[PDB]
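For reference, the structure is listed below as structure tokens.
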Amino acid sequence: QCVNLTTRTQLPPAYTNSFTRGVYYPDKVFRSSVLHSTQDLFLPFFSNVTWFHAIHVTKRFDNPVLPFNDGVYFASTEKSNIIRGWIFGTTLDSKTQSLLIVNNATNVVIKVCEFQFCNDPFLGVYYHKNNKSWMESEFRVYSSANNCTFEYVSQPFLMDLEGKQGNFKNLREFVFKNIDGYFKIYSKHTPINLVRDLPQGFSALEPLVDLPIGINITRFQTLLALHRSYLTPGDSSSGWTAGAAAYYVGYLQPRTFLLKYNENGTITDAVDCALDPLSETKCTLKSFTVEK
Amino acid sequence: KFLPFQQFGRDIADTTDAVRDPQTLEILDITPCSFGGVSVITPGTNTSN
Ligand SMILES: *[C@@H]1O[C@H](CO)[C@@H](O)[C@H](O)[C@H]1NC(C)=O
């Protein structure tokens, strides 16, 4: 049924502050060159988040799960598509449904079914020497799935997959929300190539798809395409082969914020309504500039 | 410039100043008409009407 392949070695988590990222249009309504005050689950300008580095060949194997807790602000800078998708469910079994999203060069598939989850799920990709290409043939992640509910397939939305050698020169920022039985989805793409981790720029996220799914969710996890390694019987290696990747996660919170537009109509600046006394004042009076 | 992921538009006062058709995407602004109040400039009644 399932095979337990766990490593006794463990590593403590690592934290990282959110420089300025996290802002969007709280409602699909449009405005321009005016300042408004709203109230929705946003990302405080100066908030602390956590990083995740799962790269095992020094060597380290750590692919844990992250509880949902009323919305998630996701991101990453993958290049070889190490992260394929994720699943949901409180019990991680066939008793509950799940959402599966796989994107490739052919189409994008978003399957919502009750897939069986193994102890240590992980994707597997082989390499055909005759074809001189890498594909997938091992799909033992889920024992079986039944009670199909939703299934969406379409062309790759925003996946370029053009550059044959991209060394961390892209940034992906989305946001997943669940309220009133609706598991809303967003999509935002700002290309970046800097030696540092986070930039000093500004932008906002946009909705991607509205998939109404009603089910209690408090813990989700992703999957990784462990590539196949050709090893002779006399090698007796660790048996684990994977690439390099590290995704970025955040957190949502309800609070009042003030977003500022421009002549074009795109947000350019904003100030938190409860960050510090100075910002409180900018919300209170009308705007950003305050005289003595 | 309307980003093609918003739905409505409201400048201020809950004024839904963005009306768009499902087939075609167009932005618009709504404001109350010019309108005017009136006042009568009357000399003495006994003088003239
Ligand atoms: C208005 O004109 C009438 C004439 O019929 C006169 O009796 C009256 O005193 C006048 N009133 C004033 C305020 O001039």
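Residue numbering for chain B follows Swiss-Prot, covering 558-606 in order.
Backbone N, Cα and C define each Cβ position, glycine as well.
Among the natural variants in Swiss-Prot, B:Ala570 to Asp has the note: In strain: Alpha/B.1.1.7. The residue drawn here is the original one. Taken residue by residue with DSSP, B:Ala570 (variant position) is part of neither helix nor strand, so it is coil.
Within 10 Å of the Cβ of B:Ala570 (variant position) there are 7 other Cβ atoms, across all protein chains.
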